[PDB]
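*Asks:* Sending over a structure as structure tokens; questions will come in a sec.
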Amino acid sequence: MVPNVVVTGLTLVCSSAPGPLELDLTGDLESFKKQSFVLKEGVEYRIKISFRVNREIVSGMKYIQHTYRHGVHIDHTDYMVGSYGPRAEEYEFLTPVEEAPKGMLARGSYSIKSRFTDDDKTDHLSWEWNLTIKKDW
């Protein structure tokens, strides 16, 4: 009954953001639905998922993200994360560089449905968060 994978954080890594953009996924996941990260339009960023493995090697780990606008499904990306052995120290998975969309028509809030899984389709963690694209920070 000790969970094999504990997903601990999501971080938006953006060198031009004025402050830290982090979710503690060991907390109240419902609260994130009430919050949002602001990204300046057009900026480069990466998504960092922090997690721990406790007992057994996990293979074919995968990070799945669905993006919604106005409740309408507009993007789905899957990222292969890899294989990881148990240890005390957190692992950090980083996506490739992504770009915030740009232009008046792309500005506003988007809802993100995230899932961390593997080749067994285990629901290691599923959570929801929001991203708001603005002209400036």
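Just so you know, the numbers here start at 1 and follow the chain as drawn.
Technique stated in the header: X-ray crystallography, 2.0 Å.
For all residues, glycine too, the Cβ spot is worked out from N, Cα and C.
According to Swiss-Prot, the record shows the following:
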MUTAGEN   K34 to A (Swiss-Prot position 99)  Loss of interaction with NGFR
MUTAGEN   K134 to A (Swiss-Prot position 199)  Loss of interaction with NGFR
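Can you tell me where each of these features sits in the structure?
*Replies:* In this structure, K34 (mutagenesis position) is part of a helix by DSSP. The Cβ of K34 (mutagenesis position) has 8 neighbouring Cβ atoms from other residues within 10 Å, across all protein chains displayed.
Sequence-distant neighbours of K134 (mutagenesis position): residues of the same chain at least 6 apart with a C-beta under 8 Å from its C-beta are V38, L39, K40, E41, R107.
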